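Asks: For reference, the structure I am asking about is given below.
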Number of protein chains: 2
Amino acid sequence: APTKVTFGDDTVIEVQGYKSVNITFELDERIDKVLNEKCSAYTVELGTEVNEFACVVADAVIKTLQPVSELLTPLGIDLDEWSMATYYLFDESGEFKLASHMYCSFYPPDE
Amino acid sequence: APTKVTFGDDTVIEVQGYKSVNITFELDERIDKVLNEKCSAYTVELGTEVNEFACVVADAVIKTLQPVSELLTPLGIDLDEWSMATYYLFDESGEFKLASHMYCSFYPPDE
């Protein structure tokens, strides 16, 4: 919800805070170069959690690859199987917290 | 369109200016009481013109009176004429410039 700020008089503005998040994809090591081009730019609200931001990134990867579904099957990639995978998003140092540069992978951020 | 403010780092904020407008009605001088109570509070963008503002106040007046349209016919009010009538909005001094307090009437602000 945008925060309404009244300055007295008669004028009222409402602001919303976002953060420009750039994601480097490590999903398949092959089609990652095209994911870092077509669905690598995001802008998320400050109050959002990573568990819910991983969903819009998930929907964007499939919507990016769905038109070219038939050129993925020779590579062994199944969008139906990819549609239900667990997309993890962690910091540049490796932690499930929002940040500028984040990594996307099917596996947790190591240990 | 909300103006985007890049503060460096990765934080982007969207700012949109609005203006609190309350309109004292001069439409019928019998139902002007119930109009000043249920559709006299608006929040308009700083750049909106009055001729376009008159269209949302017009719809808000008819949509306020439509659920009780059958009680307006004994008073001599027909929405089908109000639905197609022309609504003027002017400053406290009779100018076509937005302000906190404006008037609404079927006639221009005198001469």
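Residues 819-929, in that order, are what chain B shows, numbered as in Swiss-Prot.
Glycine too: its Cβ is placed from the backbone N, Cα and C atoms.
When I checked Swiss-Prot for this same protein, it listed these features:
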- B:821-929: domain 'Ubiquitin-like 1' (DOMAIN)
- B:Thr842 to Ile: In strain: Omicron/BA.2, Omicron/BA.2.12.1, Omicron/BA.2.75, Omicron/BA.4, Omicron/BA.5, Omicron/BQ.1.1, Omicron/XBB.1.5, Omicron/EG.5.1 (VARIANT)
- B:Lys856 to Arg: In strain: Omicron/BA.1 (VARIANT)
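A description of the local structural setting of each listed feature is requested, covering burial, neighbours and distances.
Replies: Within 10 Å of the C-beta of B:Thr842 (variant position) there are 14 other C-beta atoms, taking all protein chains into account.
With a cut-off of 8 Å between CB atoms and residues at least 6 apart in sequence, the same chain places B:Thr882 near B:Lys856 (variant position), listed in sequence order.
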Asks: Could you tell me how many residues in the domain 'Ubiquitin-like 1' (B:821-929) are helical, how many are strand and how many are coil under DSSP?
Replies: 34 helix, 32 strand, 43 coil
